[PDB]
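Data first, discussion second: the structure below is written as structure tokens.
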Amino acid sequence: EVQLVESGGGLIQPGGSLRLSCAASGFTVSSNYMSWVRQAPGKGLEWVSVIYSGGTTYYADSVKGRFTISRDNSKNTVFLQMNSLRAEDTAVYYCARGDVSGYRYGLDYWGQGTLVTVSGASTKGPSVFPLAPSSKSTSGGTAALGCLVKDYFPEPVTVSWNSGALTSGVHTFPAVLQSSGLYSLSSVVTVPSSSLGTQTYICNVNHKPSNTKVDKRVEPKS
Amino acid sequence: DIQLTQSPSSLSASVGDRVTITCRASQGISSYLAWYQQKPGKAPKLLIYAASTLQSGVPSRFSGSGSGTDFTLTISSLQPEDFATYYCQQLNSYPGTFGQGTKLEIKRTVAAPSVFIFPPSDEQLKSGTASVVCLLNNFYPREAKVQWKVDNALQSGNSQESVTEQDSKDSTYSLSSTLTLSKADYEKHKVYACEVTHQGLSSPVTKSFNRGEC
Amino acid sequence: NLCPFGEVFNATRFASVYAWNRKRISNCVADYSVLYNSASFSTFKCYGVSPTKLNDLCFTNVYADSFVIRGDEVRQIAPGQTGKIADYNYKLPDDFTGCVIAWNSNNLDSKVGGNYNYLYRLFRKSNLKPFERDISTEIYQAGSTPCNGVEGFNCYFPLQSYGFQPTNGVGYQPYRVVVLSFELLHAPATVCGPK
Ligand SMILES: *[C@@H]1O[C@H](CO)[C@@H](O)[C@H](O)[C@H]1NC(C)=O
């Protein structure tokens, strides 16, 4: 199938430089128009740049002179070199196949996105605490347990349960920006009360910006 | 400059309803317009290209119409999975302007939340801080109220809330409220409770704990 | 006799930009200032020559390349330009000596519903060499798998229709373009104004 995989995002101080990559498989990048579209957190979409099959490049006014798009034909990758970054450039950057001018087909295949956070603040790894399922009168047949991922910077953190085996009942909440300038997030899961002694529940937290990887075991109190 | 005015900004629709979203261009853009569907935490997905041509893999209930200035997107029989933000995009010239977005909400029957309270962990209390969490699970509508009470004193200013995006299957929401206080302050009080008020609850529900497994 | 500019400029139909038309004009008298003094053209740029000095000058051969493009693409009919037109349809050399003449043809070339008789090449592996005309309709291979003339996934139709409607924005309306290329070789000059 067609896959576009971005990398290179993360925290960068104002004025800094970053180089995003986009590895494509399923089509030839050199034989296609390849665009980069960005999305400011909680805002809409905005085209940033495009690279033609023949070499021609075009940029949006907001990035002209600071961003450079390029590609490696042997690696089937598209690069976007962002220079002189400002806080306005904090966004999720997507690469997509297609063009936005006279190209009736639009952007059909898009990458997963990569968060570029332009900030002066420094990287901070999360602290993972269990959200202890209070052993009540069993709550009939359903119990809830979770994980509190406290004080991290920048975003994001990825929370899975039992390495991905547990998906039904899992709710990972949007992070909140605390008065400290750090984010905090929680992921809970509803499981049967009967499996609180038999089965084990582990929450896997991954904060790539600080290379933190924690696997916290969540069991009831005694 | 081509201006794209997409309306409505938000719209709530029941399952099986027929939903229409409009996009209006400042100049004649012929059929150079596309519609995208964006689900939470995921990249946009192309639905219709060339104003009316449905993309491969996209269900038959999606349709595009219009040419020149006025374009519409219609979802013939709305499904729970259709919850997303829809964007139009002009493909006539750079900078390929996108519409503002239309947040589509699935109307559902009222569902009361399932309330859960979590004491702070001993690992966290060792660090010098206490975070008490109140979870409200699978509720409809989005409007809920968590009131923290510490020894019956209503807490204000020391809590933060987070609401999940609408579910793809049951179209319900979940809310997490965190009361944060120092370890020193935490040990000054015994009863910690969160009283939840929601449309689906006739009486406000209170889940509580006494610090020290009491 | 008099050079046939009327045949080129006042033609009933024009070519699509991908398959641009070329008219060789030789052995005749041409009034270039009667063209410039025709109050109708939205563009009259001359490169390496003047439209008045053009009259009292002799050339070996003069070419008239006619085609239709949208107004915002008229900027690409100039030396050292980029875009789907300059790159994949019609490219001028840097050392270009000639004139570029354009005019709004929304009255003739835009039908209610859309004029689908005017095409432009959207896909091409590389840029055109100056004065290259690529009329290939071969299905474009955007992936690794061969197409074998079948349009489909990663297999595109190279050419796209302009879809000119009368309701279109002025920049996105059809414009008729005529490019006069002046040739000067060791052979005698057969095209002049007042000789
Ligand atoms: C084209 O037609 C107009 C009007 O009939 C005429 O005035 C003009 O001289 C003609 N152009 C050429 C190049 O002969």
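Note that chain C is numbered according to Swiss-Prot, with residues 334-528 shown in order.
Determined via X-ray crystallography, 2.8 Å.
Each Cβ is built from the backbone N, Cα and C atoms, and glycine gets one as well.
Among the features that Swiss-Prot reports, domain 'BetaCoV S1-CTD' is placed at C:334-527, with the record citing experimental evidence.
Secondary structure at C:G339 (variant position), taken from DSSP and collapsed to helix, strand or coil, is helix. Residues near C:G339 (variant position) in space but far in sequence (CB under 8 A, at least 6 apart, same chain): none are found. In Swiss-Prot, a natural variant is listed as C:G339 to D, annotated with the note In strain: Omicron/BA.1, Omicron/BA.2, Omicron/BA.2.12.1, Omicron/BA.4, Omicron/BA.5, Omicron/BQ.1.1.
Annotation of the natural variant C:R346 to K in Swiss-Prot: In strain: Mu/B.1.621. Taken residue by residue with DSSP, C:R346 (variant position) is part of neither helix nor strand, so it is coil. Its own atom aside, the Cβ of C:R346 (variant position) has 11 Cβ atoms within 10 angstroms in the protein chains shown.
Quoted from Swiss-Prot, the note attached to the natural variant C:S373 to P states: In strain: Omicron/BA.1, Omicron/BA.2, Omicron/BA.2.12.1, Omicron/BA.2.75, Omicron/BA.4, Omicron/BA.5, Omicron/BQ.1.1, Omicron/XBB.1.5, Omicron/EG.5.1. Counting only residues at least six positions away in the same chain, the Cβ atoms of C:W436 sit under 8 Å from the Cβ of C:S373 (variant position).
Here the residue is the original one, but Swiss-Prot notes a natural variant at this spot, C:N440 to K: In strain: Omicron/BA.1, Omicron/BA.2, Omicron/BA.2.12.1, Omicron/BA.2.75, Omicron/BA.4, Omicron/BA.5, Omicron/BQ.1.1, Omicron/XBB.1.5, Omicron/EG.5.1. Following the DSSP three-state reduction, the secondary structure of C:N440 (variant position) is helix.
For the natural variant C:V445 to P, the note given by Swiss-Prot reads: In strain: Omicron/XBB.1.5, Omicron/EG.5.1. Other C-beta atoms found within 10 angstroms of the C-beta of C:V445 (variant position) number 8, with every protein chain shown included.
The Cβ neighbour count for C:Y453 (mutagenesis position), using a 10 Å radius over every protein chain in view, is 23. Looking at Swiss-Prot, you'll find the mutagenesis C:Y453 to F noted as follows: Decreased HLA binding to NF9 epitope. Increased binding affinity to human ACE2.
The Cβ neighbour count for C:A475 (mutagenesis position), using a 10 Å radius over every protein chain in view, is 22. Reduced to three states, the DSSP call for C:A475 (mutagenesis position) is coil. Swiss-Prot lists C:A475 to V among its mutagenesis entries, and the accompanying note reads: Increased resistance to neutralizing antibodies.
Under its natural variant entries, Swiss-Prot includes C:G496 to S with the note: In strain: Omicron/BA.1. According to its DSSP assignment, C:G496 (variant position) is coil.
For C:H519 to P, Swiss-Prot lists a mutagenesis experiment annotated as follows: Increased resistance to human covalescent sera neutralization. The number of other Cβ atoms within 10 Å of the Cβ belonging to C:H519 (mutagenesis position), over all protein chains shown, comes to 5.
Checking the recorded positions C:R346, C:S373, C:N440, C:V445, C:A475, C:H519 against chain A with a Cβ-Cβ cut-off of under 8 Å leaves C:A475. A distance below 8 A between C-beta atoms marks C:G496 as the recorded positions from C:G339, C:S373, C:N440, C:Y453, C:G496 lying next to chain B.
Within the set of recorded positions C:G339, C:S373, C:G496, C:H519, C:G339 have a CB atom less than 6 Å from some atom of ligand 1.
The separation of C:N440 (variant position) from C:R346 (variant position), Cα to Cα, is 13 Å.
The variant positions under consideration are C:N440, C:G496. Their Cβ neighbour counts within 10 Å are lowest for C:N440. Counting only the Cα atoms, the space from C:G496 (variant position) to C:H519 (mutagenesis position) is about 45 angstrom.
Looking at C:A475 (mutagenesis position) and C:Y453 (mutagenesis position), their Cα atoms lie 18 Å from each other. Each residue contributes its Cα atom, and for C:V445 (variant position) and C:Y453 (mutagenesis position) these two points are 20 Å apart.
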